[PDB]
Amino acid sequence: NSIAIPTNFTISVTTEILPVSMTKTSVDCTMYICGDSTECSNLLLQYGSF
Amino acid sequence: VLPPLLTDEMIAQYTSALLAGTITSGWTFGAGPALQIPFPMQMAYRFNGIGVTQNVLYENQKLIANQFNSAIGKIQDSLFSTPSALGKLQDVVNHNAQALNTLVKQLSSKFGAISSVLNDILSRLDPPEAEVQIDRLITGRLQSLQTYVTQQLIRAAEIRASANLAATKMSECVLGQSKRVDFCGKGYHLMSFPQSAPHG
Amino acid sequence: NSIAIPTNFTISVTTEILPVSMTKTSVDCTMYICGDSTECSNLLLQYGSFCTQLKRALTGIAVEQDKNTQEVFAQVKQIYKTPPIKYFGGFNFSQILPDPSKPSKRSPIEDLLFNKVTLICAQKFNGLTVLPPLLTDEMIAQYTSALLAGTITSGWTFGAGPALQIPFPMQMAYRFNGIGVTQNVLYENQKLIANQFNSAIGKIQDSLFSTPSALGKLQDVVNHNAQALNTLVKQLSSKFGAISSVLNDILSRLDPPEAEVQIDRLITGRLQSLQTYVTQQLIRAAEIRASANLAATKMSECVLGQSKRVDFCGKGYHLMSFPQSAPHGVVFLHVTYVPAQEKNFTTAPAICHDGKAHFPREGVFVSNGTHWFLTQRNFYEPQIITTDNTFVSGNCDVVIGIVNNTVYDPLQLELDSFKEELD
Amino acid sequence: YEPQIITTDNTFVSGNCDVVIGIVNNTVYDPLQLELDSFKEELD
Amino acid sequence: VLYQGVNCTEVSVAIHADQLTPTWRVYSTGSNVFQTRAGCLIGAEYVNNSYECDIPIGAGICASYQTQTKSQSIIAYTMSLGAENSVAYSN
Ligand SMILES: *[C@@H]1O[C@H](CO)[C@@H](O[C@@H]2O[C@H](CO)[C@@H](O[C@@H]3O[C@H](CO)[C@@H](O)[C@H](O)[C@@H]3O)[C@H](O)[C@H]2NC(C)=O)[C@H](O)[C@H]1NC(C)=O
Ligand SMILES: *[C@@H]1O[C@H](CO)[C@@H](O[C@@H]2O[C@H](CO)[C@@H](O[C@@H]3O[C@H](CO)[C@@H](O)[C@H](O)[C@@H]3O)[C@H](O)[C@H]2NC(C)=O)[C@H](O)[C@H]1NC(C)=O
Ligand SMILES: *[C@@H]1O[C@H](CO)[C@@H](O[C@@H]2O[C@H](CO)[C@@H](O[C@@H]3O[C@H](CO)[C@@H](O)[C@H](O)[C@@H]3O)[C@H](O)[C@H]2NC(C)=O)[C@H](O)[C@H]1NC(C)=O
Ligand SMILES: *[C@@H]1O[C@H](CO)[C@@H](O[C@@H]2O[C@H](CO)[C@@H](O)[C@H](O)[C@H]2NC(C)=O)[C@H](O)[C@H]1NC(C)=O
Ligand SMILES: *[C@@H]1O[C@H](CO)[C@@H](O[C@@H]2O[C@H](CO)[C@@H](O)[C@H](O)[C@H]2NC(C)=O)[C@H](O)[C@H]1NC(C)=O
Ligand SMILES: *[C@@H]1O[C@H](CO)[C@@H](O[C@@H]2O[C@H](CO)[C@@H](O)[C@H](O)[C@H]2NC(C)=O)[C@H](O)[C@H]1NC(C)=O
Ligand SMILES: *[C@@H]1O[C@H](CO)[C@@H](O)[C@H](O)[C@H]1NC(C)=O
Ligand SMILES: *[C@@H]1O[C@H](CO)[C@@H](O)[C@H](O)[C@H]1NC(C)=O
Ligand SMILES: *[C@@H]1O[C@H](CO)[C@@H](O)[C@H](O)[C@H]1NC(C)=O
């Protein structure tokens, strides 16, 4: 038969941080793999549509 | 790096719209047309929401306002002082920067080829051996790209989960009042305010 | 001291579409990599148990899709049925309940949804097979029919335990109480509410029929799976440095000790293709699992009950929801209460009557310029401010913005009229 | 299930009987009128 | 045994011609060969009685080991979604 009742209060402001997005990147393989080379590009064509 | 469709100014404008709506109309703008209400009455109804009568707010209005203002000042001080306050967004940026750095650095690798520079291979050798060396390099670079794209897909799934959580928080904490414990802050949720941050 | 109080409302029905499952695929590597070749198979054995991993991953995805459908749709204990007399207080559910006429017992909206989205394995077969889902479309339709019958005939009680019958106007009156509007608002405007709901359902049918991109999510899932499989089959035509992409040409032309080199090049290429395909399928399956978990939560909280979560079960104050099946997904019709035609009023925190401050119990004090009334916040219904309508706490000197006005106590007036005179 | 006598304390009034569909005639027992009657109907 | 994605006629013709590759053969009684959308199911007796799903085969058909017609055999069946309940709705 014991209860604790509040008699005062506090207005507490807390912070939550949530990521929403990430840097958008675009990659051309033909430059990365075979930069400015026709020969390497023809070799890369044999690997299909990766 | 492609730019985001919404500039930081547009995100700030959306956040400003959300603050104006919640300040001037409470939950009614979330649920339909924005219906004006005096802010003390709005906070009295949020007090009723948590399970406290309106007269508690109206009799202690000045104390509540002072506590809120002091709390906002402490929020500013806490964000300013602690270096690791924004660790999540900086972690996302750091992970993307790492991934790209590793992807570029994999180009300097040979993967068994005589040289990592394609121009050296084409300048030194005839076709029927430059093809072998270039095929070794192609295999290495394709493996690097596949790994990078896979990590980006997994991290994008994680960020999509985080963004869905953020959208739910915006819907239930800002545009209304949530009875879900610890969802919209520690304690009995009164209200919430969104702020924009880089990528979050 | 200005407040806008609604004076009318709109019963708004919105649509949400959620993917639940994805096409189940099974892949034999020994056919894809080395189709009908013993030699290439022996070479493939040297790469270890990669095939076991691919088979296990695809089987896990396949079981997970059935699990997703089971979690979203099989939330009901008993297949409930609507009564023979399809009268529900003027609410016309004919466009969401099953149509007994057609060979498939699906509602008209379910037929539109299924028509919109588009044992010989004629296409893509190089060891790639499509396993059927454990629940046919008829079974999903039966589960959805059970959910509609349960929610129509018993409201939230079938979700929370045994299905307890209730007249539908009373159910909607209790949902009205749920959003914060009194029952008399519904009962006095029952015909208007029913007409608005029926018109909204008709607009849902028109909107789904007209817009080509209405069902973009499910079609996107189907398109992604179709792409993935097309790319997987098309990678077979690649050489990957080998003299030919056709294994039979390699075995017919060359002796073993060089056909092995060419076949090893091809094996490496095809193994890379399969690993990439399985990884994309795993990531997309994780995405679909998240979507299916969301759909299950929506079914639990919007259909089997009433949700106080803002924007979770539609835009506006959630009244109820209706599920509909669609190919590889679920379509929730969210019925919500939207306030409308707000009117301008002056307001005050409290009323000072006899040196004591009076606060509303359930409502807000408003003023039409000349008189003060108490009104429920989500609908304008002015009432005389009385001691039954308000509660007293403190004196008039504390509350900021307190306004003097008369608070009519009934008992004193009655006692006066009763026996002031005695003779 | 906990049946109670329908009283003015248990219910609230809004509108007349001609609007609600399916309204049923029944007695609503107001306590105060009954008490005042028993209290001083006679005065002597 | 479920031969996935194949008509039972094709499997039978393969068995009689000794073309089918897995050399083991499930004995066909002429009544335990059933056609499902998932494939040809050999070794399970289909029954009209509907039971809760035990071993999912697919396309609504499950299978279970049950004591049928006095001896226990693997039966196949269309799964039951649940017991019916007609709520006593009224005005
Ligand atoms: C409930 O708690 C609040 C605080 O959370 C109490 O209000 C606080 O009361 C103290 C003591 O009266 C105030 O301290 C004094 O404030 C002024 C500042 O200029 C100064 O004169 C003194 O040096 C002393 O520090 C304090 O400011 C005040 N806080 C606020 C926000 O107003 C309140 O009394 C408590 N109520 C009950 C019923 O216990
Ligand atoms: C609250 O809004 C509803 C509508 O959302 C109002 O009911 C609408 O009242 C108008 C005017 O009386 C009706 O228009 C008329 O309807 C008939 C159609 O046959 C025709 O005689 C007229 O040409 C005219 O168009 C409208 O139908 C009716 N809507 C519904 C769904 O019943 C209602 O009056 C508003 N209440 C308040 C207090 O403002
Ligand atoms: C509930 O609403 C539906 C509409 O969503 C009502 O369906 C109505 O059904 C009839 C056919 O049964 C539709 O065609 C009509 O049929 C006869 C043919 O002789 C003719 O009178 C008309 O020219 C028309 O072609 C009718 O269009 C359709 N209603 C609408 C608005 O499309 C259904 O009757 C409603 N149920 C209740 C209980 O109100
Ligand atoms: C504010 O509301 C009051 C009460 O509804 C209005 O006063 C009533 O006006 C009607 C007009 O037909 C009379 O029949 C009643 O006898 C009036 N009641 C009282 C208590 O005066 C008043 O006109 C309204 N004022 C405005 C500006 O809308
Ligand atoms: C409500 O009425 C009270 C009186 O019942 C007003 O209080 C008086 O205010 C005048 C202001 O000039 C003082 O001179 C009197 O001494 C006050 N009397 C009492 C008994 O307090 C009060 O101002 C009124 N409030 C409003 C908002 O009209
Ligand atoms: C409830 O009682 C009222 C009377 O107090 C009934 O209203 C009467 O209905 C009869 C029907 O034949 C009419 O002839 C009378 O003129 C009506 N009188 C009044 C004063 O309205 C009403 O029908 C009863 N309702 C129910 C459901 O029994
Ligand atoms: C309400 O009235 C005030 C003047 O009393 C006016 O300025 C305000 O614009 C009105 N509200 C609306 C929504 O028009
Ligand atoms: C199997 O073939 C027969 C004809 O030989 C055909 O009638 C039947 O529909 C086929 N089974 C399926 C499941 O299509
Ligand atoms: C409810 O009342 C209407 C009145 O038109 C009637 O048509 C309908 O059959 C009644 N419902 C039941 C279940 O008796």
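Swiss-Prot numbering applies to chain C: residues 710-827, 849-1153, in that order.
Method on record in the header is electron microscopy, 2.8 Å.
Cβ atoms are placed via backbone N, Cα and C, with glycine included.
Secondary structure at C:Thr716 (variant position), as computed by DSSP, is strand. Sequence-distant neighbours of C:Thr716 (variant position) (same chain, six or more apart, CB under 8 Å from its CB) are C:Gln1071, C:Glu1072, C:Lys1073, C:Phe1109, C:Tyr1110, listed in sequence order. Quoting Swiss-Prot on the natural variant C:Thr716 to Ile: In strain: Alpha/B.1.1.7.
What Swiss-Prot says about the natural variant C:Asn856 to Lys is this: In strain: Omicron/BA.1. Reduced to three states, the DSSP call for C:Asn856 (variant position) is coil.
Reduced to three states, the DSSP call for C:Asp950 (variant position) is helix. C:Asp950 to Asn appears in Swiss-Prot as a known natural variant, with the remark: In strain: Delta/B.1.617.2, Mu/B.1.621.
Over all protein chains present, the Cβ of C:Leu981 (variant position) has 17 other Cβ atoms lying within 10 Å. For C:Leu981 to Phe, Swiss-Prot lists a natural variant annotated as follows: In strain: Omicron/BA.1.
Classification of C:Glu1092 (variant position) by DSSP places it in coil, neither helical nor stranded. Taking Cβ-Cβ distances under 8 Å and a sequence separation of 6 or more, the neighbours of C:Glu1092 (variant position) in its chain are C:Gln1106. Quoting Swiss-Prot on the natural variant C:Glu1092 to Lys: In strain: Theta/P.3.
DSSP gives C:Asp1118 (variant position) a coil state; it is part of no helix or strand. For C:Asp1118 (variant position), the number of other Cβ atoms no farther than 10 Å from its own Cβ, over all displayed protein chains, is 16. In Swiss-Prot, a natural variant is listed as C:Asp1118 to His, annotated with the note In strain: Alpha/B.1.1.7.
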**OP:** Would you mind reading off the Cα separation of C:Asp950 (variant position) from C:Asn856 (variant position), to the nearest angstrom?
**Re:** 24
Subject >> Neighbourhood of C:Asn856 (variant position) by C-beta distance under 8 A, where only residues 6 or more apart in the same chain count >> reply: C:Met740, C:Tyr741, C:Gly744, C:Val963, C:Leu966
Subject >> Nearest-integer angstrom distance between the alpha carbons (Cα) of C:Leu981 (variant position) and C:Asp1118 (variant position) >> reply: 96
